[PDB]
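A.B. asks: What follows is a single structure, and I will ask about it in a moment.
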Amino acid sequence: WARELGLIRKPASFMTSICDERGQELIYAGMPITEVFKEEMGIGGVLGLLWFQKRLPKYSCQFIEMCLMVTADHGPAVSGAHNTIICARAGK
Amino acid sequence: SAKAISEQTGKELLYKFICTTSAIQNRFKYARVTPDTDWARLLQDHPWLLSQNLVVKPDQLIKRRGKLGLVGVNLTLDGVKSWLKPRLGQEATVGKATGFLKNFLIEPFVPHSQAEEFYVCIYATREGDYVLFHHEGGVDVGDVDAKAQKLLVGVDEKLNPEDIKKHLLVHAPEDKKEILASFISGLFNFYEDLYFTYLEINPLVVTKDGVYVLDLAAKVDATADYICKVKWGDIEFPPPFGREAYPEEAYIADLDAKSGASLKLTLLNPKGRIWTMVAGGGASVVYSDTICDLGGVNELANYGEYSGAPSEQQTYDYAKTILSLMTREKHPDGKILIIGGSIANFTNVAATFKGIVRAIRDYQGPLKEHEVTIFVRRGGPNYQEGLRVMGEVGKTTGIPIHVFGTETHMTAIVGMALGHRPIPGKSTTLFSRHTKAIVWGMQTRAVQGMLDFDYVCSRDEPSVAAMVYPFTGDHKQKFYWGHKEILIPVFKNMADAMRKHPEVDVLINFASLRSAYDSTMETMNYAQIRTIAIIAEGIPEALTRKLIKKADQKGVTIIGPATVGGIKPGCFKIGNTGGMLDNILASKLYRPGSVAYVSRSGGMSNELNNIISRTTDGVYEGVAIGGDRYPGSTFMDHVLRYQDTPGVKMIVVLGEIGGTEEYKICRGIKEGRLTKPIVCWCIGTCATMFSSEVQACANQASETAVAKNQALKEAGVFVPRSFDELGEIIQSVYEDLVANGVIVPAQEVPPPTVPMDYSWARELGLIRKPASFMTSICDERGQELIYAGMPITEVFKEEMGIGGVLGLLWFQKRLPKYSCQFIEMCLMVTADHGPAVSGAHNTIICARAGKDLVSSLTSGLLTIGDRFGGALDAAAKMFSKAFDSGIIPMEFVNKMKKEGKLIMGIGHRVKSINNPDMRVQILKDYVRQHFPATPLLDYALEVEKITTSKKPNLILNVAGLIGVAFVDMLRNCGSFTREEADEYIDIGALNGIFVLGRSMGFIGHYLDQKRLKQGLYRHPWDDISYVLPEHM
Ligand SMILES: CC(C)(COP(=O)(O)OP(=O)(O)OC[C@H]1O[C@@H](n2cnc3c(N)ncnc32)[C@H](O)[C@@H]1OP(=O)(O)O)[C@@H](O)C(=O)NCCC(=O)NCCSC(=O)C[C@@](O)(CC(=O)O)C(=O)O
Ligand SMILES: CC(C)(COP(=O)(O)OP(=O)(O)OC[C@H]1O[C@@H](n2cnc3c(N)ncnc32)[C@H](O)[C@@H]1OP(=O)(O)O)[C@@H](O)C(=O)NCCC(=O)NCCS
Ligand SMILES: Nc1ncnc2c1ncn2[C@@H]1O[C@H](COP(=O)(O)OP(=O)(O)O)[C@@H](O)[C@H]1O
């Protein structure tokens, strides 16, 4: 109630610029989620907004999605997949 | 600060570090005699004593010994022994100083005449060093400044030999012209390499055999210790010859070196009743002058100050010292304690007053019967809380306490105490509303005060454009612009800051004394900077002179070192000037006035702020030039600035003792250069009433405050009778200037408001904010680290180890010693179980991925759960459930069997009955020997008897034993109730036991893989069965 009246000063300990949860609509780097779906960006456009705070061109978003697709998996023999499998088999 | 060194120290250091082609004789050839020493050792370590004739003189900072007959010349060793006895340890009187003798110096006699009596002197001035050579030196020197040849060596200039030959060696004999010149040159190099400010050898006798230094008086720049501690060694600075220093006075001197605060105390007569403990050097001088003016010269005991923002503990030390020294006598007439000073800019009045509060709480006894009345007059940061704290405490203990704020005159409490009154090119404009400054250093409180002042001054933009901090990368610091949040850039380098902010014209330098010189030199390489404020106190005077010379060359105005800075109401504030925002509002420093002032002190400058606000329109501009011997800018510089400023109408000058600086004002007002009204008061008129040379020091006779005050008076300067009359004379001059009509006061526009700080509102208890976190295991804050209510020193004294610390941190209990030992054993046996298990395997994989200790250990730890590492918890829970349900072990075995469940904690791969686990055995033996009761362990052993009857290897596991024994420890040691033990089992304390134990092994595996330099692991394809679908 003192903050609402503007009677006290308290510095904010955190800064953020990628997502605005508060308010009527969710916002991804200045862009409403309804506008995100209307403009038909997919994972690539959302990633551009959340990682770079930019509205990337469509080919950039498509390329980002393609990069995610080609690195999705490379079999169970590599170190990370091996560790994940070990942990899953530990019932974890 | 120049400090005189002993003759012995001066000659020793001179012999050790002079470098000349001249043949200097009697190197390290001297003997020190003191009353409390033997003589046989003195004979044995100095074989030169009997080799030739001797001369003895007291080395106790006494001059004019020849005119006073205190030297025994041309008399042998038995002569010096006979001559010491009437004087060694006896009373002596030189002028007004009376003191005993503890120090004498012995040196071989030098046969010489008046034909080779040579006087050499080097002393420091603002513009450089003067060398004086008198050919007819010695006692017959007479007038030296007018007859001895004088030569100036400027700042950053060399003393070259031909300069000595012509401008210094006209009257020297030709045969001795040459080598002496070389010597003189080397002497100058000795003078400036060891940071001497005064160095006179008189007489210096030179003959064909060589040169001989018979005498030398030397003052060295003490603040240069950090440069010359290697060359000086353990240099000592003798006190002036006179009364012996008190142990408490030496204590105060020792306190002065503890931190950057200034902690001074000096005595004249402890039998006096007037006792002043005044904050701020200027305020202390003013209070002493005020008490001496109205009849307290003889009855005043002490003179001293505490400033530079001393802490609570240091204030305790100073206050308990002053009370202990005050209690030495009973004065029937009564005793007073005058405490306070001016409004502080930086000194936390709250802490410095809690210090005296808690120093007088314990000193009620030995002073209440002394009839001590305490008069306080303090202002500054958090003064409204400290004043009323001390009022509460004084009323609680009952001693006479009179609490006065800033609404009263600073020296009115003096009149109350003594009963005289009832007790109730360089620019003209440095700063504007568009001035942008760079702050050198990480001073966020000062920058925020600057910004708050800018906001309440209705400035368009903040006055701080950037900060420079070399120990961090470039980033942005979050500050407040009123209630809005703004970002101010912080740069590692000056160059980037000046590149990105060409509109900055001011540098505020918060570098320490060791960094200020280099910071300021680097700053003056950027022509955009026209004004530099240097805050640091303790810069050596020679470095300051180099700064002054470069600033004069570059046309840069320097607000000299050892200053709080200055304030231009409505436009700009330097650093911490004017204190917090409440002081800014109270003195109405948010809007321009018409009176411009200059002073040396910052506390006196804030007092002037308050006075001028109370009696006139307000302050137009105030500058504190600092307490150094060579300020970057002088009184007369700022007075000239003010005269050329159409905004100012009257000029207040607050001078001090020593220095002929106000006489430049007199020559400017006696002539028509300075036309505006000037109200000047010089503090320190009590310096004459001091029977010593206490250091800000008067050198000549016209540099006393009385002479300067009278000289300004006859010059046309409005000089009050005293400081107490300064407010009224300023008021009268302003009133006449407003009756004439040159001053037209403006309408009081209310300033913008700044929201209160959250932390300050919480301290006042004005707001409520629920804490979002709860904790009960560790208290980091406070003087000592606390583990669940137990201090860390007590943790180590009680000799608990890892087990006791774990008990404290996990259960908040002081466990018995066997419990802590058992916990340690459990950690030891679960430390590792080889590299084949899932967690160790994952940790090794992650280590071989070149990853990280934390990452690898964490990768291994994330496998801890049901199938791996969870058997401890599972066994404890299963056995506890069976035991608490009341079923017998056979019923438990059958019930587990028909539920399709294996008993957790039963079973080994190879080991069986007659082939025991042997770490189950260690723990079981310990538990049997030390635990008071083990019901669950007995139950589990019965279960194990049944299961090993089924087949031999169905023994109690390490997991089973640790689980049941941990339950037994929790609920059978006296620390827990049954509910607490059950809760700790339920929330996973045994999971924590396994995790903490196995972390040791996982870290060991990480380090092992790093040491073996194992490369990236890939699982072989032949060990993987690929069962992908045909086509999805
Ligand atoms: C000048 C300064 C800011 C200097 O600051 P500090 O020295 O504290 O801090 P630092 O800059 O960090 O220097 C420390 C050195 O240790 C180094 N260091 C740090 N951490 C290190 C690590 N981990 N490892 C290695 N090294 C490390 C660091 O690098 C530095 O090294 P170096 O550069 O070589 O020095 C301060 O001291 C001072 O003088 N005044 C404060 C400001 C002010 O407003 N004054 C006027 C007050 S008006 C007054 O007096 C009247 C009165 O009192 C009257 C009354 O009472 O009424 C009143 O109030 O009105
Ligand atoms: C990319 C790079 C590692 C190629 O390595 P390489 O030694 O030519 O081949 P590999 O390290 O994959 O292994 C070589 C053999 O092991 C086999 N092998 C690979 N994974 C295996 C597994 N899990 N089990 C059994 N065999 C395996 C391969 O089939 C190959 O068989 P071959 O001997 O019949 O040719 C090497 O060129 C390099 O270090 N480049 C640097 C750039 C870089 O690191 N790029 C990253 C790659 S995305
Ligand atoms: N080592 C010495 N050899 C010869 N004469 C000395 C020696 N020391 C002092 N004197 C005599 O003392 C006189 C100088 O006195 P000085 O000590 O300078 O007085 P003050 O102590 O007042 O400065 C000289 O005239 C000199 O004859």
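Residue numbering for chain B follows Swiss-Prot, covering 2-425, 487-757, 763-1099 in order.
Header entry for method reads electron microscopy, 2.2 Å.
The backbone N, Cα and C atoms fix where each Cβ goes, and this holds for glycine too.
Okay, these came from Swiss-Prot:
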{"type": "BINDING", "residues": "B:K58, B:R66, B:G67, B:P109, B:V111, B:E118, B:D216", "note": "ATP binding site"}
{"type": "BINDING", "residues": "B:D257, B:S260, B:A262", "note": "Mg(2+) binding site"}
{"type": "BINDING", "residues": "B:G309, B:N346, B:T348, B:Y364, B:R379", "note": "citrate binding site"}
{"type": "MUTAGEN", "residues": "B:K540 to R or Q", "note": "Decreased acetylation and increased de novo lipid synthesis; when associated with R,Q-546 and R,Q-554. Abolished ubiquitination by the BCR(KLHL25)complex; when associated with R-546 and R-554"}
{"type": "MUTAGEN", "residues": "B:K546 to R or Q", "note": "Decreased acetylation and increased de novo lipid synthesis; when associated with R,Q-540 and R,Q-554. Abolished ubiquitination by the BCR(KLHL25) complex; when associated with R-540 and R-554"}
{"type": "MUTAGEN", "residues": "B:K554 to R or Q", "note": "Decreased acetylation and increased de novo lipid synthesis; when associated with R,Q-540 and R,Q-546. Abolished ubiquitination by the BCR(KLHL25) complex; when associated with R-540 and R-546"}
{"type": "BINDING", "residues": "B:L779, B:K780, B:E781, B:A782, B:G783, B:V784, B:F785, B:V786, B:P787, B:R788, B:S789", "note": "CoA binding site"}
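Please situate the listed features within the shown structure.
C.D. replies: For the recorded site, B:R66 (ATP binding site), the DSSP three-state label reads helix.
Summarising the environment of B:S260 (Mg(2+) binding site), the number of other Cβ atoms within 10 Å of its Cβ, over all protein chains shown, is 14.
Under the three-state DSSP scheme, B:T348 (citrate binding site) falls in the coil class. The Cβ of B:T348 (citrate binding site) lies under 8 Å from the Cβ of B:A280, B:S308, B:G309, B:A310, B:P311, B:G381, B:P382, each of which sits 6+ residues away along the same chain.
According to DSSP, B:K540 (mutagenesis position) sits within a strand segment. Long-range Cβ contacts of B:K540 (mutagenesis position) within its own chain (separation 6+, distance under 8 Å): B:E547, B:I548, B:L549.
Within the same chain, no residue at least 6 positions away from B:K546 (mutagenesis position) has a Cβ under 8 Å from its Cβ.
Summarising the environment of B:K554 (mutagenesis position), the number of other Cβ atoms within 10 Å of its Cβ, over all protein chains shown, is 15. According to DSSP, B:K554 (mutagenesis position) is assigned to coil rather than to any helix or strand.
Non-local contacts of B:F785 (CoA binding site) by the CB criterion (under 8 A, 6+ apart in sequence, same chain) comprise B:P739, B:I740, B:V741, B:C742, B:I796, B:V800.
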A.B. asks: Compute the C-alpha separation of B:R66 (ATP binding site) from B:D257 (Mg(2+) binding site), stating it in Å without decimals.
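C.D. replies: Counting only the Cα atoms, the answer is 33 Å.
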A.B. asks: Indicate the candidate from B:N346, B:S789 with the smallest number of other Cβ atoms within 10 Å of its Cβ, considering only these binding-site residues.
C.D. replies: B:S789
A.B. asks: Could you tell me which of these binding-site residues, B:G67, B:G309, B:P787, has the fewest other Cβ atoms within 10 Å of its Cβ?
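C.D. replies: Minimum Cβ neighbour count within 10 Å, taken over the binding-site residues B:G67, B:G309, B:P787, occurs at B:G67.
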A.B. asks: Which of the binding-site residues B:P109, B:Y364, B:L779, B:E781, B:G783 has its Cα nearest to the Cα of B:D257 (Mg(2+) binding site)?
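C.D. replies: Checked the binding-site residues B:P109, B:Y364, B:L779, B:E781, B:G783; minimum Cα distance to B:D257 (Mg(2+) binding site) goes to B:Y364.
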A.B. asks: Could you find out if DSSP has B:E781 (CoA binding site) as helix, strand or coil?
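C.D. replies: In the DSSP reduction, B:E781 (CoA binding site) maps to helix.
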A.B. asks: Filter the recorded positions B:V111, B:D257, B:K540, B:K546, B:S789: retain a residue only if its CB is under 8 A from a CB of chain A. Output in sequence order; output 'none' if empty.
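C.D. replies: Cβ contacts with chain A under 8 Å: B:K540.
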A.B. asks: Going by Cα-Cα distance, which of the recorded positions (B:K58, B:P109, B:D216, B:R379, B:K554) sits nearest to B:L779 (CoA binding site)?
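C.D. replies: When the Cα distances are compared, B:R379 comes out closest.
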A.B. asks: Quick one: of the recorded positions B:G67, B:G309, B:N346, B:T348, B:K540, flag those whose CB is under 6 Å from ligand 1, and say none if nothing qualifies.
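C.D. replies: So the answer is B:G309, B:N346, B:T348.
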A.B. asks: Identify, among the binding-site residues B:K58, B:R66, B:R379, the residue whose Cβ has the fewest other Cβ atoms within 10 Å in this structure.
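C.D. replies: Result for the binding-site residues B:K58, B:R66, B:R379: minimum number of other Cβ atoms within 10 Å at B:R66.
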A.B. asks: Quick one: what's DSSP say for B:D257 (Mg(2+) binding site), helix, strand or coil?
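C.D. replies: Assignment for B:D257 (Mg(2+) binding site) reads helix.
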